[PDB]
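Trainee: The structure follows.
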Amino acid sequence: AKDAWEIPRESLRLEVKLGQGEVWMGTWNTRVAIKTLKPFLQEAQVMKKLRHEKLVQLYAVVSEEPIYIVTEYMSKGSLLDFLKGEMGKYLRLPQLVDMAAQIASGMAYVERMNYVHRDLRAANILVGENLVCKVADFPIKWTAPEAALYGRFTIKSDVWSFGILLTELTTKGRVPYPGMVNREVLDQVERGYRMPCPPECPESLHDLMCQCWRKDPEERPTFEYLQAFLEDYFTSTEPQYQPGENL
Ligand SMILES: CC(C)n1nc(-c2cccc(O)c2)c2c(N)ncnc21
């Protein structure tokens, strides 16, 4: 049965509840997060095969119900909470582009590795100290049309979501497509609609969103492209950038 990721439940001290399965902060045998699932192995092979700096790191599993997935602790919760908290009003484009870059990097690794995330959006990004961001957790509004309608999930659909994630970052956590219910979105993105440029955000960054929301999966950029473009941004793209009232 068990593989070398197995640890005994006894080695874990659950302490702070973080959200309700459930997520607890804890101790081993080392501060850790434990995801717990309300009463499986094959579909956990994903997180065990992928080790990288900008992806939340797996530490161990308890493969007996109730199942415990144990990972590194991300001191600042979801990117979505972080954007919506006290920190929101102090964030600007430098910080937000940089966060976007780290995510793109984790993702570009997933790309090399030949995997697909499937649920990429700020709720599944985790923030540590010093604005470290890490991809976690391997719905229509964040989904590419071909995936929402025909099940065609590929790294290209992940790219689509990334483009939506950039509106979350640049609106400091706002739900995409303000005012539309799901049906209206699916109907409208099919008719060709796309979110306009967020207030105070450079046209060049909204242009990058639009390449991500190209109707042809194959024509959307690579994450490796996104990673570099975001890394090089305030030199190669907006050298004249000045801080606004919000970005
Ligand atoms: C935001 C939420 C309570 N949370 N989920 C976490 C996890 C998210 C996704 C999968 C996990 O196994 C655990 C997490 C963490 N590792 N550190 C701190 N907070 C965390």
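All residue numbers given for chain A refer to Swiss-Prot; the residues shown span 256-275, 279-287, 290-299, 307-405, 425-533 in order.
Heads up, header says this was done by X-ray crystallography, 2.8 Å.
Including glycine, each Cβ sits where the backbone N, Cα and C put it.
Swiss-Prot lists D386 with the feature active site, proton acceptor, giving sequence analysis as the kind of evidence. Experimental mutagenesis at this site is recorded by Swiss-Prot as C498 to A, annotated: Significant reduction in S-nitrosylation. In Swiss-Prot, the entry for mutagenesis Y527 to F states: Constitutively active. The structure shown retains the original residue.
How buried are these features, and what lies next to them?
Mentor: In the three-state DSSP scheme, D386 (active site, proton acceptor) is classed as coil.
Within 10 Å of the C-beta atom of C498 (mutagenesis position) sit 22 other C-beta atoms, taking all shown protein chains into account.
Here the Cβ of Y527 (mutagenesis position) has 16 other Cβ atoms within 10 Å, regardless of which shown protein chain they belong to.
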Trainee: Round to the nearest Å and give the CA-to-CA distance linking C498 (mutagenesis position) with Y527 (mutagenesis position).
Mentor: 23
Trainee: To the nearest angstrom, what is the straight-line distance from the CA atom of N287 to the CA atom of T290, with 2 residues unmodelled in between?
Mentor: 7
Trainee: Could you tell me how far apart, in whole Å, the Cα atoms of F405 and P425 are, given that 19 residues between them are missing from the model?
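Mentor: Flanking Cα atoms, separation 15 Å.
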